[PDB]
Amino acid sequence: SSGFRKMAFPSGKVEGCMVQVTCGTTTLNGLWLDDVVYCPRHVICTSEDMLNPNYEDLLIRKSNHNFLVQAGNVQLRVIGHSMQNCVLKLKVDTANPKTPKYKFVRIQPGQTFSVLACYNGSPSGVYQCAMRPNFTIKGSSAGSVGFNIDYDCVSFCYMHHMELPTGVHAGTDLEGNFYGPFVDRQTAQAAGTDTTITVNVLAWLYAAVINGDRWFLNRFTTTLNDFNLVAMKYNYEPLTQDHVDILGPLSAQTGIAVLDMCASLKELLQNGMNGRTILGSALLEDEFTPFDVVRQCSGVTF
Amino acid sequence: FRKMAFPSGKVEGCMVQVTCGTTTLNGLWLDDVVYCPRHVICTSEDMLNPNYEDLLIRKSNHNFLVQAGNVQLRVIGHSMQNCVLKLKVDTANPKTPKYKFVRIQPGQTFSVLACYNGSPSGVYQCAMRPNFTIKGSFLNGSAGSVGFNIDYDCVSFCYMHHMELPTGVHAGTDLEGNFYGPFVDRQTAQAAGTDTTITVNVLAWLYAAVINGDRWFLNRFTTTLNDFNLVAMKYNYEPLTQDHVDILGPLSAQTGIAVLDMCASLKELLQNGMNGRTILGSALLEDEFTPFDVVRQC
Amino acid sequence: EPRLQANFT
Ligand SMILES: [Cl-]
Ligand code: NA
Ligand code: NA
């Protein structure tokens with residue numbers, strides 16, 4: 001009933017990659033992999049440029065020595081600079097000896113990852129979050145990154161850029177493509193209406209069963225079409241057949257069919273929890289993926 | 001408003017595997033000492049009434065198999081301190097961070113690096129409950145995982161994991177091997193006392209909610225400290241002490257809301273529930289953020 | 001019963 005918490009990936013492999021990047025009066029975080037430091041391109045903007053920035057214009061103004069990169073207390077020598085989408089790439093004269101095995105991946109809304117929050121290049125905290133269906137992140141500095149680990153391979157999927165007026169965050173993948181209809185400009189922008197990640201709620205109900213929280217199970221089953229009619233009503237994402245399939249493992253480990261569990265969720269949506277809790281929560285949690293549940297309940301290590 | 005754990009890299013570099021016989025758990029490698037729970041020297045016949053002094057005197061150094069990654073460390077001495085073993089090894093850990101050992105009090109928060117076979121599975125934030133247990137995810141093989149804070153470049157180790165209690169909550173020691181709470185490292189019948197809500201942390205979290213711009217739950221009332229405790233304890237909340245009132249002083253000054261005025265707000269929230277609303281993304285009153293945590297992340 | 005959480009085999 002309590003043995004299931006939001007669990008982040010161990011962050012040590014990423015901590016060894018975080019550096020401080022300064023251009024003028026702007027300081028943010030950079031990601032040092034091989035001989036390149038990745039960071040948001042708006043590091044070349046004052047708070048004044050940010051009103052209507054012309055990024056290629058502001059960047060040709062800059063010599064390599066306009067970028068101060070510090071790895072702990074060592075200054076890194078910048079020997080080239082270029083832009084890819086909304087990411088600046090600073091080539092340095094030294095390859096990071098702590099570079100882990102890594103790749104750059106773009107994730108889908110609903111998928112989860114750990115963010116290593118940093119300030120001035122120093123790792124400050126780590127937390128597990130989901131890419132919302134409206135492509136924002138609910139979280140805590142620009143250039144902090146998000147990642148998953150697979151066994152020894154770090155999959156970098158997110159770099160933080162902007163804070164939105166609702167406090168949610170917007171960012172890019174590591175090739176500088178934004179998640180969501182956002183731009184790196186100080187301007188009027190706002191997240192679209194969010195929705196609940198249905199497949200993740202179901203995964204978390206399975207985690208509840210695995211941990212002995214079973215009061216919401218019932219005799220009934222439903223159909224995809226019938227469930228989605230209810231899902232649309234309560235601002236839940238439609239449940240697709242691919243979603244049913246990835247729940248197969250959990251559906252087997254617990255011996256509870258997905259559409260069987262959908263009947264529980266339908267009932268929970270229509271009638272509430274009636275003063276009860278599930279895994280210590282009065283709300284239906286949607287930031288655990290099916291694999292997140294397996295990873296925590298099976299003790300997968302890295 | 002997220003629970004944040006500390007970055008775990010400084011602790012990852014200290015985790016090793018310890019095996020004695022056919023029993024295996026995690027160890028913490030700092031300088032030339034590996035610390036681990038003493039019940040690594042138990043067999044399946046030593047689980048109810050182990051005599052650890054007797055089990056240990058039958059062990060030599062080479063009976064302890066310590067693996068750091070692919071390296072096997074040479075144990076050159078061993079002793080028992082309360083409920084932990086200290087294994088002297090012939091190599092200082094080159095990755096040893098600045099560290100200290102601290103014993104914490106209920107209500108304090110810390111990060112847990114859950115490990116199996118000396119390797120990390122993940123990191124989460126938790127609190128020492130008033131009944132001296134913690135609500136972790138800990139599975140078979142997790143003993144020896146540690147809890148820690150890193151407030152200023154220095155790792156403060158405050159918890160080492162030992163055991164699971166029948167309700168699924170977890171019990172362990174400080175790094176000198178003294179248990180938190182009345183528990184013992186035996187599988188004889190034990191149960192945690194009734195758990196209560198950490199009132200001072202709830203109040204800190206309501207201040208956090210005010211700081212992030214939400215005031216819908218305040219009211220125009222105040223309360224005395226004693227009247228507040230008479231009400232709060234009917235909801236299984238911990239008594240609030242003058243010490244706790246002092247702790248909240250900074251957050252009160254930041255918000256302009258007197259501590260006993262926030263206490264009035266909490267009493268009304270206990271009486272009313274949320275009425276379909278949420279505070280900082282939660283439909284329950286959160287009690288695993290300390291006043292220090294809130295000042296930190298705001 | 002309470003469980004010591006080493007791995008026993
Ligand atoms: Cl303390
Ligand atoms: Na059912
Ligand atoms: Na043994």
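Note that the numbers count up from 1, one per residue, in the order the chain is shown.
Cβ from N, Cα, C; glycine included.
Features as listed in Swiss-Prot:
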type	residues	note
ACT_SITE	A:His42	active site, for 3CL-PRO activity
VARIANT	A:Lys91 to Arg (Swiss-Prot position 3353)	In strain: Beta/B.1.351
VARIANT	A:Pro133 to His (Swiss-Prot position 3395)	In strain: Omicron/BA.1, Omicron/BA.2, Omicron/BA.2.12.1, Omicron/BA.2.75, Omicron/BA.4, Omicron/BA.5, Omicron/BQ.1.1, Omicron/XBB.1.5, Omicron/EG.5.1
VARIANT	A:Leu202 to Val (Swiss-Prot position 3468)	In strain: Zeta/P.2
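The candidate set comprises the recorded positions A:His42, A:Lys91. Of these, A:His42 has the most other Cβ atoms within 10 Å. For the pair A:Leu202 (variant position) and A:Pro133 (variant position), the C-alpha distance works out to 16 angstrom. Other C-beta atoms found within 10 angstroms of the C-beta of A:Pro133 (variant position) number 21, with every protein chain shown included. The model of this deposited entry stops at A:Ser140 and resumes at A:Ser141, leaving 4 residues out; those two Cα positions are 8 Å apart.
Within 10 Å of the C-beta of A:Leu202 (variant position) we count 27 further C-beta atoms, all protein chains included.
Between the CA atoms of the residue listed as 'active site, for 3CL-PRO activity' and A:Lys91 (variant position) there is a gap of 17 Å.
Taking only the Cα positions, the spacing between A:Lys91 (variant position) and A:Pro133 (variant position) is 34 angstrom.
A:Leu202 (variant position) falls within a helical segment according to DSSP.
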